[PDB]
Each structure stands twice: as C-alpha cells, then as structure tokens.
Amino acid sequence: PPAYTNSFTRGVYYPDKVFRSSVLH
Amino acid sequence: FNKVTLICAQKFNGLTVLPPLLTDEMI
Amino acid sequence: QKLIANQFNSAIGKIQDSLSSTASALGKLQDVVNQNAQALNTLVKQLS
Amino acid sequence: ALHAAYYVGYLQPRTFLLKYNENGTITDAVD
Amino acid sequence: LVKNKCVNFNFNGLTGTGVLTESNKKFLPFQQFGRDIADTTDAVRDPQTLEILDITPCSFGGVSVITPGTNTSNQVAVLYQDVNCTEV
Ligand SMILES: *[C@@H]1O[C@H](CO)[C@@H](O)[C@H](O)[C@H]1NC(C)=O
Ligand SMILES: *[C@@H]1O[C@H](CO)[C@@H](O)[C@H](O)[C@H]1NC(C)=O
Ligand SMILES: *[C@@H]1O[C@H](CO)[C@@H](O)[C@H](O)[C@H]1NC(C)=O
C-alpha cells in the first residue's frame, strides 16, 4: 500500500538556463 | 535622501531619462 | 521664550525619529517614483 | 540492486514565484 | 572576440548588438545568459572560453542643438545627450 507523505517544498528546479540575480521572477 | 530610492535598466529601447535642469545640489 | 525654544528644539528632534524609524512618512514621494518606474517596465515588457 | 526509501511526485502546471539570489541560485519560491 | 567596442554579435544563436565587456557577473556553471529586471539580455558567457561578458546598449542620446536665436548668430553648439565623448 502506498504510504503518502508531505512533499513540503521540494521539487523546484531551474526552469531554464538563464541567469538572474536578486530578482523575484 | 536615504528614505527614498536600474536607471539604465529601462534605457534599453530608446527610453532615455533626461537629467533635471536643477540639480539636487542646487535645489 | 526659553520654554518655547525647548518645545521647538525638542519638536525638531522627533522629526528625525519620525523619519528615521519609519518608511511610511514619505509614501507620497516614494509612490510617484514607483508609478513612473512602474509604468516604464510595463512599457518595456510590451516589447516582448 | 537486490540482495532504502524513495519517493514519487507528479509535476503539475503550477506557476511559481522564484527568488533568485545574487549568485543566481534559487533561494526560495512561492507557489 | 572584441571588447569595449560596439559590435553586432551572435553567441550560440543568442544574438543582439552591444558592447561586450569584462564583467564579474558570476554566471552559474550550466547558466547560459544573464538577464535583467526588464527582461533584456545582459550578461553572456563566451561559449568557447567560459567567462562573463556584459552587454550594454549602443548609445542613443538625443541631439540637441543649442542656439542663440538666429537673429543673433548662426553659430550653434550641438549637445549630444548622454554619451561619453568619444563616439562622436
Ligand atoms: C556566493 O558565493 C560566494 C562563495 O563564497 C559567497 O561569498 C557569497 O556570499 C555568495 N552569495 C550568494 C548570494 O549566494
Ligand atoms: C532681431 O533682428 C531682427 C532682424 O532680423 C530685428 O527686427 C530685431 O530688432 C532684432 N532684435 C532686437 C532685440 O533688436
Ligand atoms: C569616458 O570615456 C573614457 C574613455 O575615453 C573613460 O576612461 C571614462 O571612464 C569615461 N567616463 C565617463 C564618465 O563616461
């Protein structure tokens, strides 16, 4: 049986190769 | 002048920002 | 006279503090500066 | 390798608000 | 590669036209471009040798023509707004 659990915040990844800085995007 | 706040960031497309005739030193 | 001077000298002081401890006094000025810049970015983004 | 946890999510078309940092590393995000 | 001098360019199919300079903009190992609040290409990294080049628009400026009224002289003094005096 699948035992769920709480992802929290994981799973973010640089959506592109662009660089930015200090910029909420 | 501290409590208030890129200038060339919006100058990419002809959007220039002519300096004011009176300078914050004169004012 | 003496009293008033103090009241006035004191009174000046608080302004520094009113200004130092608070960013919300200058909202007006602070705003204009936004709305402009605010309106530029919009203008720029329109390029894309 | 048979003689250890692991997980699975599923990606969804969310829109996030990233926050890059000076070095350019995402230091936070908001769904 | 040329520097400090307005050039057309293409990098890796990224194109644009600018002044490619030397920049401390520490790009990420896999990061290709840079960009900027206005969403305008800024730094790049030289695909061959890996380094952070700025970019920079060309010049613009208006051209203002200062004149005492033609009634007085014919002598005008141009003013090139917002450049450093070379590209003249
Ligand atoms: C970037 O990395 C360098 C490495 O030492 C560090 O000094 C600097 O504080 C870092 N800045 C950010 C915003 O990550
Ligand atoms: C300017 O020159 C015109 C002729 O071009 C003349 O009519 C006028 O008197 C001059 N202005 C003054 C202030 O003298
Ligand atoms: C102007 O250009 C010269 C190069 O001739 C450069 O050394 C100087 O830093 C520049 N200064 C300004 C204010 O643009």
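We number chain C the way Swiss-Prot does; in order, the residues shown are 920-967.
Cβ atoms are placed via backbone N, Cα and C, with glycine included.
Features as listed in Swiss-Prot:
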VARIANT   C:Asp950 to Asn  In strain: Delta/B.1.617.2, Mu/B.1.621
VARIANT   C:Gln954 to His  In strain: Omicron/BA.1, Omicron/BA.2, Omicron/BA.2.12.1, Omicron/BA.2.75, Omicron/BA.4, Omicron/BA.5, Omicron/BQ.1.1, Omicron/XBB.1.5, Omicron/EG.5.1
DSSP three-state assignment for C:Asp950 (variant position): helix
For C:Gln954 (variant position), the number of other Cβ atoms found within 10 Å of its own Cβ: 9
